[PDB]
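So the structure is just underneath, and the comments pick up after that.
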Amino acid sequence: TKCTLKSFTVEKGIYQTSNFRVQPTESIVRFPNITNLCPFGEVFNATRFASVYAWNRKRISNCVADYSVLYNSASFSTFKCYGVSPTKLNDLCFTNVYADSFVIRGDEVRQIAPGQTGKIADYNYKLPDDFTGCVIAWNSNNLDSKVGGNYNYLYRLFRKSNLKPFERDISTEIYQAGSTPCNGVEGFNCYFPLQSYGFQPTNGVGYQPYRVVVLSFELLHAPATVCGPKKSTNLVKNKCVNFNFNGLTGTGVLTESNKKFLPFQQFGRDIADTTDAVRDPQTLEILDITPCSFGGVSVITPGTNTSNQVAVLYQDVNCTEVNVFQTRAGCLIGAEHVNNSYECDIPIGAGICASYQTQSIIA
Amino acid sequence: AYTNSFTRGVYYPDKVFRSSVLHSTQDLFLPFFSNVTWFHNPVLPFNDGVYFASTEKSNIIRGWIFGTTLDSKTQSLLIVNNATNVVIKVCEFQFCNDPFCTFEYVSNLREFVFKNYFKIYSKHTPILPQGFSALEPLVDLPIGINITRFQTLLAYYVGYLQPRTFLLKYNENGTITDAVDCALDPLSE
Amino acid sequence: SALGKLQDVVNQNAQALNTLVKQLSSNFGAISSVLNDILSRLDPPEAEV
Amino acid sequence: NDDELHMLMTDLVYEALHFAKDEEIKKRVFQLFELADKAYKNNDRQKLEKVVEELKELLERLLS
Ligand SMILES: *[C@@H]1O[C@H](CO)[C@@H](O[C@@H]2O[C@H](CO)[C@@H](O)[C@H](O)[C@H]2NC(C)=O)[C@H](O)[C@H]1NC(C)=O
Ligand SMILES: *[C@@H]1O[C@H](CO)[C@@H](O)[C@H](O)[C@H]1NC(C)=O
Ligand SMILES: *[C@@H]1O[C@H](CO)[C@@H](O)[C@H](O)[C@H]1NC(C)=O
Ligand SMILES: *[C@@H]1O[C@H](CO)[C@@H](O)[C@H](O)[C@H]1NC(C)=O
Ligand SMILES: *[C@@H]1O[C@H](CO)[C@@H](O)[C@H](O)[C@H]1NC(C)=O
Ligand SMILES: *[C@@H]1O[C@H](CO)[C@@H](O)[C@H](O)[C@H]1NC(C)=O
Ligand SMILES: *[C@@H]1O[C@H](CO)[C@@H](O)[C@H](O)[C@H]1NC(C)=O
Ligand SMILES: *[C@@H]1O[C@H](CO)[C@@H](O)[C@H](O)[C@H]1NC(C)=O
Ligand SMILES: *[C@@H]1O[C@H](CO)[C@@H](O)[C@H](O)[C@H]1NC(C)=O
């Protein structure tokens, strides 16, 4: 009270000095019985990658995605994430993840990013400015390069316009550079739009092949199917806990509800769009979520000119959660509740007042 | 031949439980009192999404074809209800002029909504009849397919969805029991 | 409607609270209206923005 | 190396066209590409190097 009022001498009255908050005692985590591991091995340890002009988009779903396997392998030269930190990928759960697989030169790796330009960014593989996900790449000089040159990897050099985000153009129509039609035939100012990469084991790093996998992560108002390597814990009810339900997190007290969710509904919201119910992702029971109690803390004091004894009111909150007197205004501790009705001195609320009398604080 | 859609074509826009509340949502819905084409086979436009309904006793309608060419060449989405289940494929199927792979999945007034990934909502009720009900999602198909036209495989009605604003009324049990089309008339506004 | 003068006060105050609470769902240019989600995705220097 | 040089050539072609504000520049760059493409296919190192050096000067003129 003295610090709140910035005074050594405190006058008689009731002052709000702080906030009471019930703290969580444990953290409950629940996931469905998915023992499937996400097929990253089929992407990262694949024997063949697609050409950049015709990249391979594989969808990942209904599996456990352990990203420590990739992140901490140190087998990658590039691991750049946008909209997400690479160290939190295991905590997040996604509606899906897309793995876009292709081969480019080492000097072109910088083009695989939002906001970038260049023949790859513009004609082969375009990422949106608001791209969310991680770009992972590694040197594949000992995999794709061949002594006589590996020419099985194509890229687009010519196009009529730039690509839209995630647009895949695999047309082989002869590009018209000049004023006359090509009619599908190469010749004067007419060129096949795709060029090969001359990948050789003796190339300098800029010209060595790199295998690139772009993991696009979708975080939408929809159920996760791709979820990190987290264990489920026991369900705890009627206590203040932290929680995680398929990536849905918060702090609160959970109780069994009488709400009837439709067969397709996973969670509910109140009239102000605040989550107030969840379907446990294991037993499929519906629980209500109510926030852990909190309220202002007020100090009821006689002036420090008379006494340094104080009583403390915890607003709203029950005495079972915090001379203990439960009243409508909150839980009042330190004041003695008496039968005798006196003229009001320090008001508390809901008809209750307190005073210092023959001496101690009474309510 | 056209009929009055009345107040049909409403569905749960998401998978969130709500109750005793009026929720304002922006999505593709069949506009209230719009016209639906009455068929009693052809390839029809898909547009933004499709409202489909049928009234059958013999249960002749079996499925739908969705795509851009519906003639090999590229991928088409084939959804067929046969015997005890529904088989869904996205192969480069060669279809007949009169019909009746990257993804495969296996699962009276019947209302359906087909919209773009591709989601399917439906409602089945005993007895285009006037009244109100909401359709609910029964399958989510995570398919990267371009759909501009579709064909019905064997009376039925076809309407089209629009980016229409709706106010939906959820009852105590979280069921949508009523709705307002915010662009139908001044009173609804 | 006779007591509308008292009801109007109740409605205005209740409306003010509903308006305030609903603002928590707004992004204000952020990647998410939910603070807990921002902190579950981004590292400190990016989350701060 | 001829393959590294070919890759340099196509990088220069892309950039040279990218900054080719006028049409005459585009025409010259396309001609240079075609000559390099033929030289590459026929393993003519000197013609391929010549085009690359010419493209570098062309691009420098466009940028500076
Ligand atoms: C889906 O496929 C159709 C073609 O069946 C695409 O429509 C064409 O788009 C081009 C480019 O704008 C136009 O020149 C053609 O005239 C259109 N044809 C028709 C029949 O409309 C459509 O753009 C594709 N959609 C997506 C998302 O890929
Ligand atoms: C790829 O193979 C290596 C073999 O040493 C293994 O350590 C790594 O975890 C594998 N990556 C994936 C995604 O399976
Ligand atoms: C998970 O396994 C338990 C048995 O240990 C079972 O009771 C529960 O219903 C299963 N849940 C799911 C989603 O498979
Ligand atoms: C406050 O303390 C002073 C002594 O410094 C005393 O004279 C005065 O009467 C006291 N007032 C009250 C209300 O206790
Ligand atoms: C406090 O909790 C008890 C149950 O243990 C309940 O009977 C009582 O009414 C509660 N009081 C308040 C103010 O919530
Ligand atoms: C009021 O007096 C009765 C005895 O007559 C006692 O049982 C009750 O606890 C008293 N109330 C308070 C707040 O002390
Ligand atoms: C439906 O079509 C008829 C013509 O057959 C037309 O008169 C009527 O106004 C149309 N109704 C709507 C809602 O478009
Ligand atoms: C339905 O057709 C599929 C082939 O598309 C077949 O595999 C399935 O067994 C058939 N089911 C019944 C019940 O006939
Ligand atoms: C909710 O379901 C119960 C049956 O458990 C039913 O009696 C009640 O009328 C339903 N409420 C509404 C608003 O339909």
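Going from the start of the chain as shown, residues are counted 1 onward.
Header lists the method as electron microscopy, 3.1 Å.
Cβ from N, Cα, C; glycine included.
According to Swiss-Prot, the naturally occurring change B:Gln26 to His (Swiss-Prot position 52) is described as follows: In strain: Omicron/EG.5.1. DSSP assigns B:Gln26 (variant position) to a strand in the three-state reduction. Packing around B:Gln26 (variant position) is summarised by its Cβ count: 11 other Cβ atoms lie within 10 angstroms of its Cβ, all protein chains included.
According to DSSP, B:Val43 (variant position) sits within a strand segment. Its Cβ taken as reference, B:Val43 (variant position) is surrounded by 14 other Cβ atoms within 10 Å in the chains shown. In Swiss-Prot, a published natural variant is listed as B:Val43 to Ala (Swiss-Prot position 83), annotated In strain: Omicron/XBB.1.5, Omicron/EG.5.1.
While the structure shown retains the original residue, Swiss-Prot records the natural variant B:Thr55 to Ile (Swiss-Prot position 95) with this note: In strain: Iota/B.1.526, Mu/B.1.621, B.1.1.318, Omicron/BA.1. A strand conformation is recorded for B:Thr55 (variant position) in the three-state DSSP classification. For B:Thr55 (variant position), the same-chain residues 6+ apart in sequence whose C-beta sits under 8 angstroms from its C-beta are B:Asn108, B:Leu109, B:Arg110, B:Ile127, B:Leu128, B:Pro129, B:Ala155, B:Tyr156.
B:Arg62 (variant position) counts 14 other C-beta atoms within 10 Å of its own C-beta, drawing on all protein chains shown. Among the natural variants in Swiss-Prot is B:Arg62 to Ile (Swiss-Prot position 102), noted as: In strain: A23.1.
Classification of B:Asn81 (mutagenesis position) by DSSP places it within a strand. In Swiss-Prot, a published mutagenesis experiment is listed as B:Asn81 to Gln (Swiss-Prot position 121), annotated Partial loss of biliverdin affinity.
Neighbour density for B:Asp98 (variant position): within 10 A of its CB lie 8 other CB atoms from the protein chains shown. DSSP classifies B:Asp98 (variant position) as coil under the three-state reduction. B:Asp98 to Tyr (Swiss-Prot position 138) appears in Swiss-Prot as a natural variant; the accompanying note says: In strain: Gamma/P.1.
In three-state terms derived from DSSP, B:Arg110 (mutagenesis position) belongs to an extended strand segment. For the mutagenesis experiment B:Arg110 to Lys (Swiss-Prot position 190), the note given by Swiss-Prot reads: Partial loss of biliverdin affinity.
Counting every protein chain shown, the number of other Cβ atoms lying within 10 Å of the Cβ of B:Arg110 (mutagenesis position) is 16. Natural variation at this site is recorded by Swiss-Prot as B:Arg110 to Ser (Swiss-Prot position 190), annotated: In strain: Gamma/P.1.
Swiss-Prot gives this note for the natural variant B:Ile127 to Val (Swiss-Prot position 210): In strain: Omicron/BA.2.75. DSSP assigns B:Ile127 (variant position) to coil in the three-state reduction, outside any helix or strand. Residue density at B:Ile127 (variant position): 9 other Cβ atoms are found within 10 A of its Cβ, drawing on all protein chains shown.
Listed in Swiss-Prot is the natural variant B:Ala134 to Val (Swiss-Prot position 222), annotated as follows: In strain: 20A.EU1. In this view, B:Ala134 (variant position) is surrounded by 21 other Cβ atoms within 10 Å of its Cβ, with every protein chain counted.
Following the DSSP three-state reduction, the secondary structure of B:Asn146 (mutagenesis position) is coil. Taking Cβ-Cβ distances under 8 Å and a sequence separation of 6 or more, the neighbours of B:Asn146 (mutagenesis position) in its chain are B:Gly67, B:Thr68, B:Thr74. A mutagenesis experiment is reported in Swiss-Prot for this position, B:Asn146 to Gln (Swiss-Prot position 234), and the note states: Increased resistance to neutralizing antibodies.
For the pair B:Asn81 (mutagenesis position) and B:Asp98 (variant position), the Cα-Cα distance reads 18 Å. The shortest Cα-Cα distance between B:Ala134 (variant position) and any of the variant positions B:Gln26, B:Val43, B:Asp98 is the one to B:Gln26.
The shortest Cα-Cα distance from B:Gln26 (variant position) to any of the variant positions (B:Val43, B:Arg62, B:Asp98) is found for B:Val43. With a cut-off of under 6 Å between the Cβ and any atom of ligand 1, the recorded positions B:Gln26, B:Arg62, B:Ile127, B:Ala134, B:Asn146 reduce to B:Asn146.
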